[PDB]
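Asker: Please find one structure pasted underneath; my questions will follow.
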Amino acid sequence: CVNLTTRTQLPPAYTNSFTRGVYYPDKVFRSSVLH
Amino acid sequence: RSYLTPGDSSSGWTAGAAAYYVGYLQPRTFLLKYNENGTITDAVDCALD
Amino acid sequence: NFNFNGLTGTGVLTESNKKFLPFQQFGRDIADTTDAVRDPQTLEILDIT
């Protein structure tokens, strides 16, 4: 329960997420359809 | 633990190579394409372009 | 008339070849009306007519 020793702080970077981040909204089965 | 790490004995802690990314969700209308087995094979964001 | 986990409907349950995903339970069509259901106890997909 002690703070970490010798931490080096650097500004955070950013990257392109592209299309990542898609999940099924609900547990419903749909076949060959645009919802 | 740097004290008992292979090749290192100095007091402290060392972290192995790890990379992770964090993003935040916003309310966006999406057009999801479900294939014949019902897997979402593609999606389009309704506010991208 | 049937009730699957609170999903209340009326029709003729039958055997179906539709392949749901392990997490998917219900089934829908273009008209957003239920057409298939996964039996909670046994793992098979049944159509609704």
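Chain A is numbered as in Swiss-Prot; shown residues: 15-49, in order.
Determined via electron microscopy, 2.3 Å.
Just so you know, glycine gets a Cβ as well, placed from its N, Cα and C.
Under natural variants, Swiss-Prot gives A:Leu18 to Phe with this note: In strain: Beta/B.1.351, Gamma/P.1, 19B/501Y. Per Swiss-Prot, natural variant A:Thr19 to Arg is noted as: In strain: Delta/B.1.617.2, Omicron/BA.2, Omicron/BA.2.12.1, Omicron/BA.2.75, Omicron/BA.4, Omicron/BA.5. Among the natural variants that Swiss-Prot reports, A:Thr19 to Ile is described with the note: In strain: Omicron/BQ.1.1, Omicron/XBB.1.5, Omicron/EG.5.1. Quoted from Swiss-Prot, the note attached to the natural variant A:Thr20 to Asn states: In strain: Gamma/P.1. Listed in Swiss-Prot as a natural variant, A:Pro26 to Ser is described as follows: In strain: Gamma/P.1.
Neighbours and distances for these, please.
Answerer: Every protein chain considered, the tally of other Cβ atoms within 10 Å of the Cβ of A:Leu18 (variant position) stands at 8. Annotation note: A:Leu18 (variant position) sits in a coil segment as assigned by DSSP.
Packing around A:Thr19 (variant position) is summarised by its Cβ count: 10 other Cβ atoms lie within 10 angstroms of its Cβ, all protein chains included.
In this chain, none of the residues that are 6 or more apart from A:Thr20 (variant position) has a CB less than 8 Å from its CB.
In sequence order, no residues are near A:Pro26 (variant position), counting only same-chain partners six or more apart with C-beta under 8 A. DSSP gives A:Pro26 (variant position) a coil state; it is part of no helix or strand.
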